[PDB]
Amino acid sequence: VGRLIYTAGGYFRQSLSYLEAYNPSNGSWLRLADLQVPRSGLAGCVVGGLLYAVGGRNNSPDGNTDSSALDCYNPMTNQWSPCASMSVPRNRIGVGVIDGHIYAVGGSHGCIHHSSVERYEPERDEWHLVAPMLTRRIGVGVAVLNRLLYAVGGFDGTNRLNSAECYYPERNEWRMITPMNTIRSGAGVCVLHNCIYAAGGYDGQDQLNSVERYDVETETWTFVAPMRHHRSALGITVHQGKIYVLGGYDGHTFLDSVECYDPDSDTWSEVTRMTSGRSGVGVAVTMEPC
Ligand SMILES: O=C(O)/C=C/c1ccc(O)c(O)c1
Ligand SMILES: [Ca+2]
């Protein structure tokens, strides 16, 4: 569905269990049922009115467990319940939905930077591996447009990436696309109109406020207006033809700042701030609870 912006887990001193929902209609937040396990560098998505939290890591004071977890949140009940886990733990995961099916992309397992990719069947509650990406990517940005899944940037273990690639499901194939103008890991990646947006991230030197978009038709990346705050490991989603960026690290602060991009006016504005500063959250949109 679509009515609230849910932000699940994230990081500040350690991984966090928070689920809170923003209402752009009235500027209001709700605190909702905590994740059963705290998680940073996870991804959110939504299928048939249920919110999913996928992978990440528990950076606790008593150890650092990378997650293979798929946890399901029903806003009708305000409860989390476990779903089938993935083949492997994926911290700094990218996630995308094609026709009711969830794709989990790359991310890290301790030292290991994954190229692997796997697909969840909600009704059957089963995961199956698909074709690996051409490139190992963690902190990868992942978005779906026209039933094609795009994997943008991240970190291959040695180099941060400007590269990007496209999964064609009918062929179970990955092809390279035009690289970005800017090297980005931990970028906020989403879809709006006929473009894949890569917002912020890290180029190896500094946190970025630049936003560029890929036209799937023309195959070019153009910069748009930048965000006010430089950010990496930011949350990103789309509601009512607008990009929302939540949180991130600017090099000095875990930002509580929420920016909104208007593609009509090519401008960003501050629309609220989160109850607390935090990085590496999952974000997605569904019906309001209860
Ligand atoms: O207007 C903005 O928001 C973007 C521009 C910008 C902001 C900060 C910098 O350090 C910089 O080189 C460029
Ligand atoms: Ca490796």
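Numbers in chain A track Swiss-Prot; the residues on display, in order, are 324-613.
The backbone N, Cα and C atoms fix where each Cβ goes, and this holds for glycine too.
Of all Cβ atoms in the protein chains displayed, 24 besides its own lie within 10 Å of the Cβ of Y334 (mutagenesis position). Here the residue is the original one, but Swiss-Prot notes a mutagenesis experiment at this spot, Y334 to A: Impaired interaction with SQSTM1/p62.
For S363 (mutagenesis position), the same-chain residues lying six or more positions away in sequence with a CB closer than 8 A to its CB are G332, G333, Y334, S338, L339, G379, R380, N381, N382, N414, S602, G603, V604. A strand conformation is recorded for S363 (mutagenesis position) in the three-state DSSP classification. Quoted from Swiss-Prot, the note on the mutagenesis of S363 to A is: Impaired interaction with SQSTM1/p62.
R380 (mutagenesis position) carries a strand DSSP state (E or B). The mutagenesis experiment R380 to A is recorded by Swiss-Prot, whose note states: Impaired interaction with SQSTM1/p62. Abolished interaction with SQSTM1/p62; when associated with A-415 and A-483.
Take the CB of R380 (mutagenesis position) and look out to 10 A: across all protein chains shown you find 27 other CB atoms. Looking at Swiss-Prot, you'll find the mutagenesis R380 to M noted as follows: Impaired interaction with NFE2L2/NRF2.
Among the mutagenesis results in Swiss-Prot, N382 to A has the note: Impaired interaction with SQSTM1/p62. The residue drawn here is the original one.
According to Swiss-Prot, the mutagenesis experiment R415 to A carries the annotation: Impaired interaction with SQSTM1/p62. Abolished interaction with SQSTM1/p62; when associated with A-380 and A-483. According to DSSP, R415 (mutagenesis position) sits in a coil region rather than a helix or strand. Note: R415 (mutagenesis position) has non-local neighbours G364, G379, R380, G430, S431, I461, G462, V463, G477, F478, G509, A556, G603, i.e. same-chain residues 6+ apart with C-beta under 8 A of its own C-beta.
Under mutagenesis, Swiss-Prot gives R415 to M with this note: Impaired interaction with NFE2L2/NRF2.
Reduced to three states, the DSSP call for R483 (mutagenesis position) is strand. Annotation for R483 (mutagenesis position): spatial neighbours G476, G477, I506, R507, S508, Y525, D526, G527, criterion Cβ-Cβ under 8 Å with sequence separation of six or more. According to Swiss-Prot, the mutagenesis experiment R483 to A carries the annotation: Does not affect interaction with SQSTM1/p62. Abolished interaction with SQSTM1/p62; when associated with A-380 and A-415.
The note that Swiss-Prot attaches to the published mutagenesis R483 to M is: Impaired interaction with NFE2L2/NRF2.
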